[PDB]
Amino acid sequence: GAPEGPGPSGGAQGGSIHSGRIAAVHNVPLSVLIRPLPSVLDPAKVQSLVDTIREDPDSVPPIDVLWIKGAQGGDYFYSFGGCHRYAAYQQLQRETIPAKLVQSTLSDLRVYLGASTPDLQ
């Protein structure tokens, strides 16, 4: 019952030109979010965010997210922040979360994970 859609097919892929670069807000599924950085959550700040999304979902600005592809088009989304907003969105069991996508290169990731950087495929 997951919201399948991406990957219009599975075989015609072959050097597909992206629709030009477009860095804007996008609802990225919670099921494909990568979080390799833990952070102690606070119950007072999470309730405030949970109250903001419930009181007004358009009153909560998006978060920054790095968007990088692997050696095989495998798209990988990394989120270094909004950790609390994730707990608030997670509780609402919502299907996706607002997040600004930022196309980057593996080198940029090294600046952040210049130690536990895995091999993207």
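By Swiss-Prot numbering, chain A shows 17-137, in order.
If you check the header, you will see the structure was determined by solution NMR.
Positions of Cβ are set from backbone N, Cα and C atoms, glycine also.
Annotated in Swiss-Prot:
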| type | residues | note |
| --- | --- | --- |
| BINDING | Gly98, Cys99, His100, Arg101 | ATP binding site |
| MUTAGEN | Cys99 to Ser | No effect on association with PRDX1, PRDX2, PRDX3 or PRDX4 |
Margin query: List the residues in the vicinity of the ATP site, defined as same-chain residues other than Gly98, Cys99, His100, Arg101 with C-beta within 8 angstroms of the site's C-beta centre.
Written below: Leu65, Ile79, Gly97, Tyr102, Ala103, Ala104
Check: Per DSSP, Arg101 (ATP binding site) is which: helix, strand or coil?
Finding: helix
Notebook entry, point to check: If you count the C-beta atoms lying within 10 Å of each candidate's C-beta, which of the binding-site residues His100, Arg101 ends up with the smallest number?
Noted result: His100
Check: Under 8 Å Cβ-Cβ from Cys99 (mutagenesis position), six or more apart in the same chain: what's there?
Finding: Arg51, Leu53, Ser55, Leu57
Checklist line | Neighbouring C-beta atoms (10 Å sphere around the C-beta of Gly98 (ATP binding site)) | finding: 22
